[PDB]
Amino acid sequence: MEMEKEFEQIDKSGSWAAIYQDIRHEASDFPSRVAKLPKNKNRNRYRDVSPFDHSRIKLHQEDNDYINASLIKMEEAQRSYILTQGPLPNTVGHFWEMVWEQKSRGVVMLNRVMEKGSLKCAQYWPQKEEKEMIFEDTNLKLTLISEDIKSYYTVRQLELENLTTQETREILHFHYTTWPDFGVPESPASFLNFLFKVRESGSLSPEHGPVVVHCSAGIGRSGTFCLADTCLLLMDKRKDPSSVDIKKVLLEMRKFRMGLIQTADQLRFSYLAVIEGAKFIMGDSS
Ligand SMILES: CCc1oc2cc(S(=O)(=O)Nc3ccc(S(=O)(=O)Nc4nccs4)cc3)ccc2c1C(=O)c1cc(Br)c(O)c(Br)c1
């Protein structure tokens, strides 16, 4: 397995930061003019994380169509993802409008609402069945249907209702709750399990709109999720799985949203996830 030995090489040489800087300097740079318009400043959580104009998700409202969200299209893998920031108190309605308009079936959340004593995103889903949320600005209603709390993640069934047309849709919320406040998980086992539970739900499948994936900024943990998913799918599709180059896949995804994978530790973790996921498939039973 050519990837595992590249991993040992980099580890032995302690050159993860070196590899990561090469990726940073090779990464695409495209205009992000809409994101920097002054009227949009309170729609962005971070000054330096903007969607490229060419891949940004547009809301269907003539008013202001801006949301900090990007479409990542992986042609060969036939996967699409929407990566977005954790919603702000003033953008929770826009977030659910995007979910509605894009026909998404799943929302993947990779952070806790509070980490390190600070708020990382708004509480944007209801916490009790009988206390639904209404987003008056985008005319949507959100009801908690069920909630299944597991050791490393929680899954919620939500009902989204378009109050204007009275159409309703079932949305699955996949909430990974155990990413550490600092650094990355020591083992990728629970993260890979989570990813494949999202897969089995149908939320990544082509009959639905793109999954919505977010963390704090929508580039770091979120990038690790998409990169691992796409790499593992490509290894199943190609005649030669060892031809999959995680660095090249990462650079292709960075054509669609800047900053994916924020630290050298996240880069190493992404390799480790792909390697261990591959090895699990090679020993798979049935
Ligand atoms: C490929 C995705 C996946 O990758 C994983 C890696 C681990 S791991 O971190 O503990 N590493 C690991 C663990 C075990 C093995 S193994 O040698 O025991 N191979 C297999 N045993 C049963 C089936 S396959 C090889 C590597 C654990 C769990 C998974 C995992 C799953 O949790 C998982 C896999 C599939 Br396929 C699946 O349909 C679902 Br649902 C979950």
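How was it done? The header gives X-ray crystallography, 1.8 Å.
Cβ coordinates come from backbone N, Cα and C, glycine included.
Proximity of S50 (mutagenesis position) to non-local residues of its own chain (separation of 6 or more, Cβ distance below 8 Å) is seen for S32, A35, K36, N44, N68, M258, given in sequence order. In the three-state DSSP assignment, the secondary structure recorded for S50 (mutagenesis position) is coil. Annotation of the published mutagenesis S50 to A or D in Swiss-Prot: No phosphorylation; the original residue is retained in the structure shown.
Same-chain residues at least 6 positions away in sequence with a Cβ under 8 Å from that of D181 (mutagenesis position) are, in sequence order, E115, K116. When secondary structure is read from DSSP and collapsed to three states, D181 (mutagenesis position) falls in the coil class. For the published mutagenesis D181 to A, Swiss-Prot gives the following note: Substrate-trapping mutant.
As annotated by Swiss-Prot, substrate binding site applies to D181, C215, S216, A217, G218, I219, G220, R221, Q262. Listed in sequence order, the residues of the same chain lying 6 or more apart from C215 (mutagenesis position) and placing their CB within less than 8 Å of its CB are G86, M109, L110, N111, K120, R221, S222.
Under the DSSP three-state reduction, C215 (mutagenesis position) is assigned to coil, being neither helix nor strand. For the mutagenesis result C215 to S, the note given in Swiss-Prot is Catalytically inactive mutant; abolishes sulfhydration.
Summarising the annotation, Swiss-Prot assigns active site, phosphocysteine intermediate to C215.
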Assigned element (helix, strand, coil) containing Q262 (substrate binding site), judged by DSSP: coil
Other CB atoms, at most 10 A from the CB of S216 (substrate binding site): 21
